[PDB]
Amino acid sequence: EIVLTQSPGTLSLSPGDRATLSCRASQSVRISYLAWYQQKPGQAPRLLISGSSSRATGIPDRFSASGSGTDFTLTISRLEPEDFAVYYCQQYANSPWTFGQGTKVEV
Amino acid sequence: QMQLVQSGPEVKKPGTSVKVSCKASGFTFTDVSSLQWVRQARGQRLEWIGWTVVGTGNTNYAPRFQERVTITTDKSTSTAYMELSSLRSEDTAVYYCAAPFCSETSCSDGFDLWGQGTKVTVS
Amino acid sequence: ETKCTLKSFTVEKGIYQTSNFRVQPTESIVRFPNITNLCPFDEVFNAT
């Protein structure tokens, strides 16, 4: 039920650059129950980082989770042109769960 | 391979109930595995609906979805049935079911599997 | 060992044969085929 705000709202960076995004809550503070997702138009969302400390199956090393406090941060080392999509933070600690609003990256 | 297959998009009418299901290829509901349901509207943020425990049988529902949606699981066929009553024009969206690779009580805290979703529209 | 083999508390001078020499396995491996296709037993039994 933690209301999550994802920042920055929009991005426009050259491909191959290093980017970092953050998401914020105001409910109960958990660190290892957060996951990051990316949804393409017309396709189901795919998982990137689970628990803010472990990669999933097949995930490249470009994604890197960070943050020790209530903030949840992700970093992408290089922006290969297929990465332009929306990102979502999700928590599992709390009562009936709420997604974020989504951060969209543009070329 | 470990993959999820869901039914096709459907069109329905007001004042009617809809049953939605999604199956798996080589994956079984078993005892420990559990899945959640998510909904995506046209250019809207994702909304969580509910998730179920196949083994124990416990269920969790959204406070706003506490009167017209029911989720049930069958271990034998390893199937999931959602009954939604009185779907409106705001309920026209794409549904997805997600479960982790959880066999012999060995599964991470992320939902790797992801179905294609069903586009349900009611006019 | 030879005291136990001869069922006596004294052994006379000589050469005696005793329990065998062997090597125990260190682990276990299993290589059944890979498929996981869920043989259609339900269709046969549940046919109308």
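Note that chain C carries Swiss-Prot numbering, so the residues on display, from first to last, are 298-345.
The way this entry was determined, per its header, is electron microscopy, 3.3 Å.
Backbone N, Cα and C atoms are what each Cβ position is placed from, and that goes for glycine too.
C:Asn331 (mutagenesis position) falls within neither a helix nor a strand when secondary structure is assigned with DSSP, and so counts as coil. Among the mutagenesis experiments that Swiss-Prot reports, C:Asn331 to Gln is described with the note: Reduced viral infectivity.
For C:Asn343 (mutagenesis position), other Cβ atoms within 10 Å of its Cβ number 7. Listed in Swiss-Prot as a mutagenesis experiment, C:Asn343 to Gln is described as follows: Reduced viral infectivity.
Note on C:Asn331 (mutagenesis position): other Cβ atoms within 10 Å of its Cβ, all shown chains, come to 5. Cα of C:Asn343 (mutagenesis position) to Cα of C:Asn331 (mutagenesis position): a span of 27 Å.
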